[PDB]
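Student: I have a structure here, written as structure tokens, and I will follow up with some questions on it.
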Amino acid sequence: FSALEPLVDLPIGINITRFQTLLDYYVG
Amino acid sequence: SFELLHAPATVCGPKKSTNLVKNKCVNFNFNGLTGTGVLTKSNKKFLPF
């Protein structure tokens, strides 16, 4: 068990509905 | 030309202070949280966040 401490909060307003990386890469 | 879109008023402006006190009954504002009570120093270990 290791919890994840906050690291930012970018107050933007974009609507995200996709995503991708930019190069091991487990994703859930 | 100002404006108030969906997201916040970010730009916004300056909020001020006053003084601590401590050991006396005091009305209360602390960055948003308001209250009323004696505010002595503590012994807790809040995480830096």
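Just so it is clear, chain B uses Swiss-Prot numbers, and the residues here are 514-562, in order.
From the backbone N, Cα and C atoms, a Cβ is placed for every residue, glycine too.
Swiss-Prot feature annotations, pasted as is:
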| type | residues | note |
| --- | --- | --- |
| MUTAGEN | B:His519 to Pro | Increased resistance to human covalescent sera neutralization |
| VARIANT | B:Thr547 to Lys | In strain: Omicron/BA.1 |
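Have a look at these and tell me how they're positioned relative to everything else.
Tutor: When Cβ atoms from all protein chains are considered, those within 10 Å of B:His519 (mutagenesis position) total 5, not counting its own.
Following the DSSP three-state reduction, the secondary structure of B:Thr547 (variant position) is strand. Counting only same-chain residues at least 6 apart in sequence, those with a Cβ under 8 Å from the Cβ of B:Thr547 (variant position) are B:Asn540, B:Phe541.
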Student: Look up B:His519 (mutagenesis position) in the DSSP assignment and reduce it to helix, strand or coil.
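Tutor: In the DSSP reduction, B:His519 (mutagenesis position) maps to coil.
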